[PDB]
Amino acid sequence: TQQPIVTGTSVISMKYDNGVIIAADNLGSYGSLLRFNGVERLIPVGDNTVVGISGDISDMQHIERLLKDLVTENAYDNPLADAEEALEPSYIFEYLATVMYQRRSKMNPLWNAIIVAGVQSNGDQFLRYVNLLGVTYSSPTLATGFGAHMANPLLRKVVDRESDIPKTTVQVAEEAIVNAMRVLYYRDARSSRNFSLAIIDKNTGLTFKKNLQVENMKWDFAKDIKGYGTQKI
Amino acid sequence: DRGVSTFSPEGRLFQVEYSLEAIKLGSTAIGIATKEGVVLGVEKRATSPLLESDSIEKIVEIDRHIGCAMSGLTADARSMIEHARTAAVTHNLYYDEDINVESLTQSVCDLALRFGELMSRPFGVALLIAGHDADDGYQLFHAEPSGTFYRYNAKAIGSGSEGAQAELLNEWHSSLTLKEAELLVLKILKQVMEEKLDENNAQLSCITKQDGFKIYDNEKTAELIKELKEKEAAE
Amino acid sequence: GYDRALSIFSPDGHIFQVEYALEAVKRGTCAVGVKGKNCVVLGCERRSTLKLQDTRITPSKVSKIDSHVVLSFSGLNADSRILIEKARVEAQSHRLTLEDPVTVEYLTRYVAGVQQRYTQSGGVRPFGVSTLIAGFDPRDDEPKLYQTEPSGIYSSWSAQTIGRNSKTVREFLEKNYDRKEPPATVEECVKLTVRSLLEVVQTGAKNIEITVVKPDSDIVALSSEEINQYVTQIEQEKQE
Amino acid sequence: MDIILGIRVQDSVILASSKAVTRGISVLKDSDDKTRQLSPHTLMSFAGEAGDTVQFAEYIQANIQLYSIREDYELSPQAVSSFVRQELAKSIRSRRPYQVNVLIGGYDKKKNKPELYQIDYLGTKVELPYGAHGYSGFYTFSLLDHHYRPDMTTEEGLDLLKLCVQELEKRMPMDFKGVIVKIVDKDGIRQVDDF
Amino acid sequence: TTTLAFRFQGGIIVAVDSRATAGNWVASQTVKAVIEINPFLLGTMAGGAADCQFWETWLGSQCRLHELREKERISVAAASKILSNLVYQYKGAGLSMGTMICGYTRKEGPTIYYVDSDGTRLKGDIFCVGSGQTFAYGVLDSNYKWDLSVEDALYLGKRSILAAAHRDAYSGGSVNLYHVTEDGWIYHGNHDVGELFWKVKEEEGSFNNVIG
Amino acid sequence: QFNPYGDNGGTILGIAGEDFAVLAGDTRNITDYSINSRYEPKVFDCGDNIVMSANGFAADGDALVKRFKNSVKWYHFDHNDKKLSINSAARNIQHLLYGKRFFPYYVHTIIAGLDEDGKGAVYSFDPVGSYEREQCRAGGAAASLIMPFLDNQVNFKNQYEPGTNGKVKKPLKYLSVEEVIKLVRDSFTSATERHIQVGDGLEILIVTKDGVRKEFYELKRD
Amino acid sequence: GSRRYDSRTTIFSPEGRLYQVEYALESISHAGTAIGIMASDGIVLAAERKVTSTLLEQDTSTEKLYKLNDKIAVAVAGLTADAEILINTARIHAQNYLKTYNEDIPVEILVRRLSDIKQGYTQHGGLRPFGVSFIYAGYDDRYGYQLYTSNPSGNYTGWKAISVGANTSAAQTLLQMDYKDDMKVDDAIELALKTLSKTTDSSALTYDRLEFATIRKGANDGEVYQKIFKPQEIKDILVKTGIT
Amino acid sequence: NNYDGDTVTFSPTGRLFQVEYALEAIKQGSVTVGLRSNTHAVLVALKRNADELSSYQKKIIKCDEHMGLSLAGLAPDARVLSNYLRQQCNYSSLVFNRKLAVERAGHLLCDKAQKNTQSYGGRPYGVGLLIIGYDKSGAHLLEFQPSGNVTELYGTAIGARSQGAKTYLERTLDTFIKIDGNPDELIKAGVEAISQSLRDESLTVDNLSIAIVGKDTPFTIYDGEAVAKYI
Ligand SMILES: *[C@@](C)(CO)[C@](*)(O)[C@H](CC(C)C)NC(=O)[C@H](Cc1ccccc1)NC(=O)[C@H](CC(C)C)NC(=O)[C@H](CCc1ccccc1)NC(=O)CN1CCOCC1
Ligand SMILES: [Mg+2]
Ligand SMILES: [Mg+2]
């Protein structure tokens, strides 16, 4: 039995024609206090997988260590560790999903919601979710926390089903993700302006973008709003 | 002294090889498999005439579709039978079905090598496991203390085994009836037994699909003994 | 824990520790069991090199396992107490779960199983004890007499003897006991048991113990004078 | 389980125990014997939590019978009561205690005296001339204080007992379906069939 | 549920309903509340479905092991006590069981043991267990005699379940009948309450409170 | 305080024919008022012509299916590649479920296939292992909506022969695979209309002696 | 491994004897003689101290005779250190029985349990047996006055008069000669001392080389008293019987 | 001599005699052959019988859909080791959703056998194994020895008179390695290889045992009339 202390908010993601995109802000909240601002919540595993984590940060750092140790362990007595027998997104996910469900079954969960995004060896896109309960699901778009309520509706307008994936380019997909992050900054009280974004493409590989900011915001209309009903001044 | 789980220079486990010598001292047990059923027969061998021979239990039921005969240090077989019975009933509980004869034999043979320095020594008893299932039909297995089991059309174990096995080699064919098999066990038992064969110092049993595993009465076996003697005198 | 495999096979296929446990039984005082038509009698030798004994308090050779079953033995006395205790506990445990007292066969099978367990368990030696277990099954009038030995084998006997000079008394019983017609009464069964011990014992004074068991938990031990009457009667008939 | 009574008189101990077994709004049985013979001259009645009562009684019975076989000797009522108390005293500090109250009626053959022991589920032992468990005591004790004499006969004790059962049948809320009465004396244990 | 079993001149009758509910939701109308431990022993099921199913199947395995080891049929007393001693170990853990172990042996004759999850074990002539037990008791008690014929006894058990099925909301579906003899039990059919009610109403003249 | 259980919604349906059996289930996965996936299968081919679904808490459902698939694998290893009969599978699943009697799998489990006589079979389980063979069973969120409809159309309950004064019942008969799929599709479209947790897609797994076939149909996405 | 150095203490000889038990008995046969004699109105325990030195503190010493409870005592023959391990176990066992049943432990029950412990060391554990033989002298309300003996085998037997330790063969012959059933305590005291005086390996039997104890009903009305004799009391009883 | 009482003792020349005696048990065992191309891997095994009335001892065991082995020596020891492999293959699938590499399979067997050669009380395994498989890096063939030594090979053979088949495969190396996309021809080469280890006896229908795994072929075993094609 736990209670989360230092927390990370939404993680959002989607598939496009040649790969997957995933994003998450750089904030570590301490309740209502926006305590830590340099927190990286996207963690790459190899050159073909990115694990996005929300929820308790102490448990996130534990998971980082597990993934780091997983890479080390896979390299042992493995001449093809950087080739055929390299870690796949599906391998990394199933490992975490096993751990999360074992921990919930011991009534001592890792208080997280995780999205594993990557590209398999055969070029197929991989995008799957797992949380503190051990619940797993996959979809063309996936998001955690507030992102599930506000980002998914926006991302599903681009990729509403499987057949919309080949029709969606990386330019269009990234635009939607960046737009979603702006909306979350407008409406999520535990969000920050600064965020990280990662693209895993089957051709161009892993592109990790740090220190992004929400921009092109609409605030000007606020000056016209006066009072809460009658007030004219 | 020396370790219990030691290999000889020839590549055999001393204790397993020594347990096989104990089995050669044991009373004879014979099994024959047919398309109409499997027959199991044993030499009781009472050490004294005051001993009530009907209390000598060397043929044993494992389940309705599986039977068992033994030879050697027969006291060692009790825990083997207990395990077999539990394995058979447990499988029925988990899978709502009868357990395969081969799978039962394998379960028993897993105990065999669980000794060392687990129990202190191998079993000093060999088992003939006979049964029927829907897949492989009527079967006869020979389970040793080495952990090895062979399926047999016919098999003899005990003191008169090598002489009886040579006789079974000539007599067995694929079209044997159940009645023919019953007489053949009695015939071969009478040949290798020290004392004269009768209903009190020998016991028959069988397993059929229809009626399951059955140990024969002394009255039923006595008639088969009488039928056997008449047929040999008839030519 | 002490793990050593003490009971092991030899090149010729023998377990010497089990066979040496039989030698301990052969050293022990003679014990005999004879079952009649409606009873079983357990006879026991007591060596007479021990005078100044207190027979009130000295452990008796025949032990009650339950109200309907008894157990005598030959071999190491200390070892026998362990088997008797275990048997008594199992007797009460059977009544508790099955709501019925043990059969003589079941009790024998249990004791024999304990003896066997000590022949292939690490860190232990076999029991230097052979037992004669006798009694009557619940609501049954057929007499039961079983024997066990260190190896763990057990079997039923019309009549049997164990211990020192047991081969002599077994020789006696083999010609004197008729299967077709066992001792019809209690007196006949006791007499045959006393006769068989008189082939081996020495004197019929405070050397022979007799215990008679009858159906429905009817067990009684004979006194010196009662046994002495059988001894006096047999000797007078012998001089002929 | 509800009503168990006990009366020690001059030469015997008398135990009375209700026959009803109730679960919910249904009397499942009206002929239940809430007692076990521990030894030829020792009887124990019991009442309390369902399942625990019989399980405990039989466990004690097995232990006393084991002792009798081992020593070829009958334990005194005092010795048996002490053994029972200790088992309950252990039980009360266990993970799941036996919620069982008992009366132990016995005849000591060495002293030639009857003895009645009352032991509750906590392991609280007392020797008494008369005893009860549960709500029964709230009626019977005051009644026995008045009518009981130490030199009474077994027949006088049974009449005294009838007086208790009548009072319980009059003032008790629940129908306990009468009682099974048993007597413990020098000749052992026997049941009164017509009560 | 409603389950009953009673002893009589000709052995034992066992009768149960076939309804199962999850709150007010009727999950099943075709449940087997009589479980066949073996060709000679029956067990009724009331309370937790899984608890009863699982452990009475387990009981049959233990009864089979007994007759393999002892070369004799297990007594009803010994069989019931194996189950009661088992559930007593789990006391406090939350098992929910109200069963009747019914059988016929030589030494015992026809015997019924009520066994329940809080450790109770009672021998008796008549038992009714379940949410509709009171309704069944009413018909059973008022019409029960030891000298009932096998035909009349089977009807009484059927009629008692019908009485409960009618009044108790959580009882109904169909009636399963069993007759237990020394040579084993005999199944006496599944009887849909839908058709049985109207049939009994007409032929018996009972249930006048209902519009027919 | 940490709550180890969750409700992932969805509903499933198993119908048995003469020489076939179907096991259907919607493809929607939810938590509270949110949709997690519009296509997340929960009906699986487990081998030996056995199809299985464990509906309710998805994490427990996935674990159970995973364990049963593994049970089938080891059954082959230990018993000379013997085919696991549907009845043997059912009993095995009871032991999987009851093995966690004091920390249950929060799922309603259904399996379908063919019995040893070649006839269609459906088995349904409660969360702790009580099971029963049936012609018809709906499980999950909309089971209360679908099941009485099945009673009426599959088992012909409350339907009497016209003109017979309600004396002669409508006779029971096996349905064709075509007629069964019609009932499944109509069951799910009706459940989709009136239950918020049901929709998106319908995936049916049909089992015959020839093997395991699949069929997919769209459902309303609101 | 360690198999090489294992003596195998709990095995049979080819003749069916327990090596270690036999060799433990050989050890005990060199220990100071201890005699127990049971009379109709009490029990005597007499024991010879092992070759005493003149500078040994005699009055505050305990080698042979130990108290188990108010009603039971033991005479020791063998390794004293081994005996004290067993004695403390026996003392505890007696108190467990009293705590459980609110009654003093019957003599045989105490003897059996102590003997069962010895038996265990001969059958399992791979340890050497206790090199000790006891003479138990005690009283209970069932059998009255009782004498028992136990030895390393764990076998125990009851006696009217018995000796353990050195020269038991000679000592048992002398006891068998002069013992009779209607004997009193005072007579048994005299027999015990006379027997030691003849079987002793010393030149002459003196007070400083002896331990003595009685268990009488000589207390006031129906109760048992244990008397462990003081040095001066042994000196007096030795003069009174005319040995010195 | 004085240094063969247990596995924990070294000889003066640095030898472990108990491990060598375990190796001897393999030489007494019936011959079995292993070989592979780039697309498929094949096991061929000569089964042995007690007599004409007995069955023929099964030599080949399946470990997963993509892996399995053949045995020579103590069969119960092969059952223990194959069961361990089955669990490890299975752990890799459940936890990582990943087919176990044939090379890791060998490493795991090596380490399990090793522990039994360094501790008092235990004994070495008395069996040799030929593991074949098809994983993400193509076809594989391993040779396990109970000393712990595992070796990856194109082809090999173990058991009695295994030198004959091992010589043949050493000659045929260049031919059979290029048998790609042709199962029956690769088996034929393996059947001809095991034939070089035969004396007085020939390959019959209930004597021969073949197993194959490859690109679009799960690990399957052929016995009885299914191997009559290759005689
Ligand atoms: C009469 C009919 C009523 O008592 C009888 O007593 C019958 C006896 C028959 C069923 C053998 N009893 C029941 O029907 C019994 C009532 C009951 C339930 C729970 C405890 C005590 C008594 N019904 C059940 O046990 C049902 C049987 C199902 C409908 C087949 N099962 C459930 O209610 C299950 C499991 C309940 C449970 C027991 C113990 C621990 C945990 C849970 N619950 C669900 O199915 C709920 N839902 C299933 C779908 O997934 C979400 C959870
Ligand atoms: Mg109703
Ligand atoms: Mg909607």
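We number chain E the way Swiss-Prot does; in order, the residues shown are 76-287.
Quick reminder: no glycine exception, Cβ is built from N, Cα and C everywhere.
Some features that Swiss-Prot has for this protein:
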{"type": "ACT_SITE", "residues": "E:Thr76", "note": "active site, nucleophile"}
{"type": "BINDING", "residues": "E:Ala124", "note": "bortezomib binding site"}
{"type": "MUTAGEN", "residues": "E:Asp126 to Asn", "note": "In DOA3-1; decrease in activity"}
- In sequence order, what residues of the same chain, 6+ apart, have a Cβ less than 8 Å from the Cβ of E:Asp126 (mutagenesis position)? E:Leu170, E:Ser171, E:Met172, E:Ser192
- Task: Check the residue listed as 'active site, nucleophile' against DSSP and tell me helix, strand or coil, would you?
- Result: coil
- Task: Could you measure between the residue listed as 'active site, nucleophile' and the residue listed as 'bortezomib binding site' for me? Cα positions, answer in whole angstrom.
- Result: 10
- Does the residue listed as 'bortezomib binding site' have same-chain partners at least 6 apart in sequence with Cβ under 8 Å from its own Cβ, and which are they? E:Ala95, E:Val106
- Message: If proximity means a C-beta under 8 angstroms from chain H, which of E:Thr76, E:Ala124, E:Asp126 count? These are the recorded positions.
- Response: none
- Message: Near ligand 1, meaning Cβ under 6 Å from any of its atoms: which of the recorded positions E:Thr76, E:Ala124, E:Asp126 fit that description?
- Response: E:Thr76, E:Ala124
- Just how many other Cβ atoms lie inside 10 Å of the Cβ on E:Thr76 (active site, nucleophile)? 26
- Assigned element (helix, strand, coil) containing the residue listed as 'bortezomib binding site', judged by DSSP: helix
